[PDB]
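Step one of this worksheet: look at the structure below.
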Amino acid sequence: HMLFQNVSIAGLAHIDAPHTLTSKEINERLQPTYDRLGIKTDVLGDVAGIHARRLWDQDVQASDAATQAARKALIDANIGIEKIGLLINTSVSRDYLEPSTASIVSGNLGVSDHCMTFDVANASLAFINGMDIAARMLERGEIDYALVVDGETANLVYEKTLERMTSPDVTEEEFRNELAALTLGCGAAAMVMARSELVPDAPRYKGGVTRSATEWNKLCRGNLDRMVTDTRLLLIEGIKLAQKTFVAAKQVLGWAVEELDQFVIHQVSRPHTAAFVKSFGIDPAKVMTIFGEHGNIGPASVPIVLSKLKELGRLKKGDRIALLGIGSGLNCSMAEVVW
Amino acid sequence: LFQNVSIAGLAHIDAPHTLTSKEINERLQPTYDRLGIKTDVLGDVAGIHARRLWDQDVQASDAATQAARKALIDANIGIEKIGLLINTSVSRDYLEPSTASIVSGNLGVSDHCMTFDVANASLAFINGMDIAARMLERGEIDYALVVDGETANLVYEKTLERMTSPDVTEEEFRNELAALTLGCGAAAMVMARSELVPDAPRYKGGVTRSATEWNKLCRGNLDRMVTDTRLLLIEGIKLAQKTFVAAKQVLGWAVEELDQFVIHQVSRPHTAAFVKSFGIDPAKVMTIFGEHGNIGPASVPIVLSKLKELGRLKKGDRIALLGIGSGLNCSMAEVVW
Ligand SMILES: CCCCCCCCCCCCCC(=O)SCCNC(=O)CCNC(=O)[C@H](O)C(C)(C)COP(=O)(O)OP(=O)(O)OC[C@H]1O[C@@H](n2cnc3c(N)ncnc32)[C@H](O)[C@@H]1OP(=O)(O)O
Ligand SMILES: CCCCCCCCCCCCCC(=O)O
């Protein structure tokens, strides 16, 4: 069913950004605005369910964060950069409109003049898009190894959003529109993929399915210093698209929820995740969450969670792992890894 | 090499307003005299006499959508046949969502349609073609759209502001001069499985080489681009030369056996230096930078579209696509008409 054959995960790593910014600290700054607007509940901690997120230093570029994750992934795969035939950067954050962030990461790492490099961008689903693009090359044997890399920077969005929200003249509409920006987090991930013949004991990536609802492309719009979001509609329409995607997953992947061992789900908030889980009858014990302390790390979130599961010893040979995400667009992808 | 991939349709959009270099020079003149500049670098050296700008508030997605509708017409298919849409432009108005999702919503793609952006300076359209080719070959989709709209209005407005500020120095001038060689435009291409379109040109793919140590040489956002023009020409030509040598082995290329060269459009001296390297007949190399400037990753398919519309290509004609982009990355591929 066009599922990938002989494509494996040779190496995986994540980077947690070092600086903790608490929702309590945020609420401190926003309190005069809350009081003016008559907001009496903690919409960050109690409603969204986010208690903290991580930020980098101000001088860290997306390419820097991605470079860090990539070096750690190369070590996990026990290979040198000279073996990499393809490097794709999947992040929402970017250094410049041009050149690609991939070219910057590739120069930092010292790839060879045979290495193919470029960025893919697609909100929170891009890492999975990157894995599929690499998989198609690896399956046909065009390359032996690929790197998929992703660094996210939320520093500037916090800095400018907080300034706008605490201005004496901010409107209730603008405040509500920008609030979800304060659920984002910094972080990075990278994966080394390989032809299975080279790594017979490595986990296998099978791919999976994708569905879209691009008529909803206005729901969440972001730039370096601003994100505007219709949270209510994003939930309702996101969930509808996921159910459609699940029907497809059952068809091509043969999925039955009680037969899956882990669900690695992109997270936009605690209620969004709860609605998702309840929708498909998923065992909550099978769903790791880092949103509470890391917020939403965009397209890095899924591979960060998978890396964290690996490091926690939660994954064992033969485990069936579902990668699931809804991304601004809207887009929804569901794929399988067999550990 | 790709065996079962074809180009079902192709289209370009020329932007409607002309900004001549003569007119730029009139604005720049007091800066020129204050700095003792006696040369017309744009006109006499770069050989860019004009470029096109959009009406105000045309966004990248708008330009790309215009081109896509035209390319669907050229392919004789409705949007419901498209299983994949990739946007490859440098211009974008948001980091999220993809500019592809916005174009896709404009066009009304189906809920089965996979969409996303590829970014790779001026090489991204060829990258997007190759990504679509692999999906077509593998049987995942029947038809793909690759789209690209570029918006240079802002970069011109802000760059001309800076170059006329009374403080401006000659080094600042030289550092931003390359931004005055850019232009607006758009292109889109429909790719398909060959069994569906037997008379259509075949896309064979090609080879890719990189020189990623040179990533600092040209850096740009919507309002500003800085460029080391001298080193970029020298290193860009080195990499183009290496990739062309590689193309000679794996594609079997010999210069006298290719009918058209479709080159990324950078400047007269860039172009001249490449074709002299390999003794390429300049008559086999269509150029539009003279009046359109550098339209980034859309430059190559805009040229290909213009050749198609000129209507003088014939079946069996071997067409070399020579793409390159700030990075540096280079890719060369073959279409057989
Ligand atoms: C970023 C997003 C924006 C929005 C989207 C946009 C579109 C899509 C995106 C596209 C993405 C874009 C991505 C990209 O990558 S675009 C980057 C590649 N493009 C360019 O570099 C632009 C064109 N550059 C050239 O054509 C050549 O380098 C020039 C013509 C400059 C020199 O060529 P050449 O080597 O043959 O000339 P020469 O050395 O013998 O000098 C002769 C004369 O010229 C004078 N001179 C030389 N250099 C400069 C200078 N820098 N400033 C001022 N003057 C200069 C010099 O003083 C001398 O004068 P005179 O003494 O004899 O008095
Ligand atoms: C294969 C193209 C041959 C033309 C020679 C161009 C010289 C290299 C300069 C490349 C500059 C980057 C171009 C871009 O991203 O717009």
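Following Swiss-Prot, chain B shows residues 2-338, kept in their order.
Cβ atoms here come from the backbone N, Cα and C positions, even for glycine.
Taken from Swiss-Prot, the feature Mn(2+) binding site applies to B:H18, B:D56. Cβ-based neighbour count (10 Å, all protein chains) for B:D56 (Mn(2+) binding site) stands at 10. B:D56 (Mn(2+) binding site) carries neither a helix nor a strand DSSP state and counts as coil.
Here the residue is the original one, while Swiss-Prot reports the published mutagenesis B:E97 to A with the comment Hydrolyzes 27% of the substrate after incubation for 24 hours. Cannot form the beta-keto acid product. Within 10 Å of the C-beta atom of B:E97 (mutagenesis position) sit 23 other C-beta atoms, taking all shown protein chains into account.
Under its mutagenesis entries, Swiss-Prot includes B:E97 to Q with the note: Hydrolyzes 24% of the substrate after incubation for 24 hours. Cannot form the beta-keto acid product. Reduced to three states, the DSSP call for B:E97 (mutagenesis position) is strand.
According to Swiss-Prot, the mutagenesis experiment B:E97 to D carries the annotation: Hydrolyzes 50% of the substrate after incubation for 24 hours. Decrease in the formation of the beta-keto acid product.
Taken from Swiss-Prot, the feature active site, proton acceptor applies to B:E97, supported by a curator's inference.
Its own atom aside, the Cβ of B:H265 (mutagenesis position) has 28 Cβ atoms within 10 angstroms in the protein chains shown. Where Swiss-Prot documents B:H265 to D as a mutagenesis experiment, the accompanying text is: Hydrolyzes 91% of the substrate after incubation for 24 hours. Cannot form the beta-keto acid product.
According to Swiss-Prot, the mutagenesis experiment B:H265 to A or N carries the following note: No change in substrate hydrolysis rate. Cannot form the beta-keto acid product.
Filtering the recorded positions B:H18, B:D56, B:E97, B:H265 for a Cβ under 8 angstroms from any Cβ of chain A leaves B:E97, in order along the sequence.
Checked against ligand 2, the recorded positions B:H18, B:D56, B:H265 give B:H265 in sequence order as having a Cβ less than 6 Å away from one of its atoms. The Cβ of B:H18 (Mn(2+) binding site) lies under 8 Å from the Cβ of B:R53, B:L54, B:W55, B:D56, each of these being in the same chain and 6 or more residues away along the sequence. Here the Cα atom of B:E97 (mutagenesis position) is found 28 Å from that of B:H265 (mutagenesis position).
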